[PDB]
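A.B. asks: If you scroll down you'll find the structure; I have some questions about it.
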There are 2 protein chains.
Amino acid sequence: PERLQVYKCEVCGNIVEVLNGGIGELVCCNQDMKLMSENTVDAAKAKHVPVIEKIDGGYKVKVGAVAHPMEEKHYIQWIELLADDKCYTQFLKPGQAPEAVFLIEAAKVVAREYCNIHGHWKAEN
Amino acid sequence: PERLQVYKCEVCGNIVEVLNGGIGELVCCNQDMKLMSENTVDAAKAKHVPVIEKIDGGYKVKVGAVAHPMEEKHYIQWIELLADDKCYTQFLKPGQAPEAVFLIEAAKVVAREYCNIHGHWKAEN
Ligand SMILES: [Ca+2]
Ligand SMILES: [Ca+2]
Ligand SMILES: [Cl-]
Ligand SMILES: [Cl-]
Ligand SMILES: [Cl-]
Ligand SMILES: [Cl-]
Ligand SMILES: [Fe+2]
Ligand SMILES: [Fe+2]
Ligand SMILES: [Fe+2]
Ligand SMILES: [Fe+2]
């Protein structure tokens, strides 16, 4: 595994993010955890690809060009902003807006989001 | 596992952070990953408990009251700031200062750091 990869157990729903990579295969519920590769699921890009906007002091990330649902069983569980050697994670909940604000000094950033149904998505400025 | 717990494989060195919890036990290299519980290792608190300094527009986190080494065989691998539903991670490298700045408008925060040898430490304001 490599730093910042996200892995899911499809049995029990554990989802983890790698902070230090290594060669071992991550396992949960007696099977290999699935690597949630970004932008690989068949789903509406308009609702899943993050849109990155500047704000005073940082960035606002919206999921997506069309606001994604935030329902009990279908919501954006978190949005991340990646820059340099930083990974900023904003967890979200049903009933909230599908967006996040990050205060950061960084000219180049990557935004990620994870949808509990449609998996892992990213964009960059 | 629960959100924001940190688990290490003691065989290959994978370290992961939980983004979504669940009931299965995380496994790597055919053994249960170790839960890296904060402030449990026998290590100098002066060099490991984060120091949280309020600054204009956020917090500066220093590891620790005495600066921790940042050597190839002994360094702080990351510092995090936790506030409500955020987890901001700053990765570090040998040769860098053992500190991080986070722009987080929150009165109450928890700072964490992970040392490659002495494990996982936290403090709160
Ligand atoms: Ca296998
Ligand atoms: Ca993070
Ligand atoms: Cl890596
Ligand atoms: Cl790594
Ligand atoms: Cl959708
Ligand atoms: Cl020490
Ligand atoms: Fe392992
Ligand atoms: Fe979705
Ligand atoms: Fe599992
Ligand atoms: Fe240490």
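We're sticking with Swiss-Prot numbering for chain A, so the shown stretch reads 2-126, in order.
Looks like X-ray crystallography, 1.1 Å, at least that's what the header says.
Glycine too: its Cβ is placed from the backbone N, Cα and C atoms.
Grabbed the feature section from Swiss-Prot, which reads as follows:
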type	residues	note
BINDING	A:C10, A:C13, A:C29, A:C30	Fe cation 1 binding site
BINDING	A:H49, A:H69, A:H75, A:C116, A:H119	Fe cation 2 binding site
MUTAGEN	A:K48 to I	Decrease in reaction rate
A.B. asks: Check each of A:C13, A:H49, A:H69, A:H75, A:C116, A:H119 (the binding-site residues) against chain B and write down, in sequence order, those whose C-beta lies under 8 A from a C-beta there; write 'none' if there are none.
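C.D. replies: So the ones by chain B are A:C13.
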A.B. asks: If you measure from the C-alpha of A:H49 (Fe cation 2 binding site), which of the binding-site residues A:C10, A:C13, A:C29, A:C30 fall inside 10 Å?
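C.D. replies: Close binding-site residues: none.
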A.B. asks: Can you give me the same-chain residues 6 or more apart in sequence from A:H69 (Fe cation 2 binding site) with a CB-CB distance under 8 Å?
C.D. replies: A:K48, A:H49, A:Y76, A:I77, A:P99, A:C116
A.B. asks: In terms of DSSP three-state secondary structure, what is the assignment for A:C13 (Fe cation 1 binding site)?
C.D. replies: coil
A.B. asks: On a simple 10 Å Cβ count over all chains shown, which one of the binding-site residues A:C10, A:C29, A:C30, A:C116 is most densely packed?
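C.D. replies: Of the binding-site residues A:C10, A:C29, A:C30, A:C116, the most buried by Cβ count within 10 Å is A:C29.
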A.B. asks: Only counting partners 6 or more residues apart, tell me which same-chain residues put their Cβ under 8 Å from the Cβ of A:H75 (Fe cation 2 binding site).
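C.D. replies: Non-local contacts for A:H75 (Fe cation 2 binding site): A:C116, A:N117, A:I118.
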A.B. asks: So around the Fe cation 2 site, A:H49, A:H69, A:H75, A:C116, A:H119 aside, which residues have their CB within 8 A of the centroid of those CB atoms?
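C.D. replies: Those within range, site residues removed, are A:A44, A:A45, A:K48, A:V64, A:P70, A:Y76, A:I77, A:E114, A:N117, A:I118, A:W122.
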A.B. asks: By CA-CA distance, flag whichever of A:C10, A:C13, A:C29, A:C30 among the binding-site residues is nearest to A:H119 (Fe cation 2 binding site).
C.D. replies: A:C10
A.B. asks: Radius 10 Å, atoms counted are CB only; among the recorded positions A:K48, A:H49, A:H119, which position scores highest?
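C.D. replies: Top count of Cβ atoms within 10 Å goes to A:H49.
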A.B. asks: Enumerate same-chain residues with a sequence separation of six or more from A:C13 (Fe cation 1 binding site) and a Cβ-Cβ distance below 8 A; give 'none' if the list is empty.
C.D. replies: A:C29, A:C30
A.B. asks: Going by DSSP, is A:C116 (Fe cation 2 binding site) part of a helix, a strand, or coil?
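C.D. replies: Note: A:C116 (Fe cation 2 binding site) is in a strand by DSSP.
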A.B. asks: Could you check which of the recorded positions A:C13, A:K48, A:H49 have their CB within less than 6 A of ligand 9?
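C.D. replies: The ones that qualify, in sequence order, are A:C13.
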